[PDB]
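Peer 1: Got a structure for you, written out below as structure tokens; questions coming shortly.
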Amino acid sequence: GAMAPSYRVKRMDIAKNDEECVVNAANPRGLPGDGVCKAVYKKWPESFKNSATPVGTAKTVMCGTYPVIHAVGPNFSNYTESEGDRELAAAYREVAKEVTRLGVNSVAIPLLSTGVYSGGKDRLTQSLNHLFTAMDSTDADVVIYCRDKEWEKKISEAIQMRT
Ligand SMILES: [Cl-]
Ligand SMILES: [Cl-]
Ligand SMILES: [Cl-]
């Protein structure tokens with residue numbers, strides 16, 4: 001575990017993270033995809049061997065000794081708000097199980113279902129709150145990655161609010 005488990009946020013490509021493992025915002029089919037998933041495919045392509053997994057689940061595949069946790073959030077274009085919210089919560093609970101199983105002291109994590117799976121809605125708060133619900137009982141240092149300047153400020157404010 002980390003000596004004083006923390007949350008932090010950085011605005012940069014998660015493929016350049018400084019953590020002991022990475023969470024991919026994966027598709028269910030283990031395809032290269034777009035956005036975070038394509039960056040992860042370019043950096044750790046070996047981790048996409050048998051990475052397909054259903055919505056609401058996470059599947060870890062090692063790239064050398066570096067763990068890539070493929071977490072599949074719902075596409076809100078296809079799910080109802082209610083069923084999508086349940087699958088998004090579930091994907092983050094499966095990430096917390098994997099992070100714990102791996103025994104890492106730190107993890108790089110994107111906000112699931114906030115990009116092309118958002119169904120055209122702002123889901124910063126919804127996705128971040130499910131991230132906290134899952135990860136608060138873990139003792140890994142969590143570093144959240146984002147690309148937008150306004151999102152960086154809002155994520156940082158939300159972390160600081162809990163102290
Ligand atoms: Cl960058
Ligand atoms: Cl997404
Ligand atoms: Cl972002």
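Our numbering is plain: 1 for the first residue shown, then up by one each step along the chain.
So this one's X-ray crystallography, 1.4 Å, going by the header.
Including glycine, each Cβ sits where the backbone N, Cα and C put it.
Dumping what Swiss-Prot says about this protein:
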- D13, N27, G35, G115, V116, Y117: ADP-D-ribose binding site (BINDING)
- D13 to A (Swiss-Prot position 1343): Partial loss of ADP-ribose 1'' phosphate phosphatase activity (MUTAGEN)
- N27 to R or Y (Swiss-Prot position 1357): Almost complete loss of mono-ADP-ribosylhydrolase activity (MUTAGEN)
- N27 to A (Swiss-Prot position 1357): Partial loss of mono-ADP-ribosylhydrolase activity; complete loss of ADP-ribose 1'' phosphate phosphatase activity (MUTAGEN)
- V36 to A (Swiss-Prot position 1366): Partial loss of mono-ADP-ribosylhydrolase activity (MUTAGEN)
- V36 to E or F (Swiss-Prot position 1366): Almost complete loss of mono-ADP-ribosylhydrolase activity (MUTAGEN)
- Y117 to V or W (Swiss-Prot position 1447): Almost complete loss of mono-ADP-ribosylhydrolase activity (MUTAGEN)
- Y117 to A (Swiss-Prot position 1447): Partial loss of mono-ADP-ribosylhydrolase activity; complete loss of ADP-ribose 1'' phosphate phosphatase activity (MUTAGEN)
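Could you place the listed features in the three-dimensional structure?
Peer 2: Sequence-distant neighbours of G35 (ADP-D-ribose binding site) (same chain, 6+ apart, CB under 8 A from its CB) are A25, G115, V116.
Under DSSP, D13 (mutagenesis position) is assigned to coil, being neither helix nor strand in the three-state scheme. Here the Cβ of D13 (mutagenesis position) has 14 other Cβ atoms within 10 Å, regardless of which shown protein chain they belong to.
Just so you know, the Cβ of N27 (mutagenesis position) picks up 21 other Cβ atoms within 10 Å once every protein chain is counted. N27 (mutagenesis position) falls outside any helix or strand according to DSSP and counts as coil.
Around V36 (mutagenesis position), taking its Cβ as the centre, 24 other Cβ atoms fall within 10 Å, counting all chains.
DSSP assigns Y117 (mutagenesis position) to coil in the three-state reduction, outside any helix or strand.
Annotation for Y117 (mutagenesis position): same-chain Cβ neighbours under 8 Å, separated by at least 6 residues, are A25, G73, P74, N75, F76, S77.
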Peer 1: Under a threshold of 6 Å between Cβ and any atom of ligand 1, which of the recorded positions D13, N27, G35, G115 are retained?
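Peer 2: Cβ < 6 Å from ligand 1, in sequence order: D13.
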Peer 1: Determine the recorded positions, out of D13, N27, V36, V116, lying near ligand 2 in the sense that the CB is under 6 Å from one of its atoms, and give them in sequence order.
Peer 2: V116
Peer 1: Near ligand 3, meaning Cβ under 6 Å from any of its atoms: which of the recorded positions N27, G35, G115, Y117 fit that description?
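Peer 2: Those recorded positions that pass the cut-off are none, since no Cβ is under 6 Å from ligand 3.
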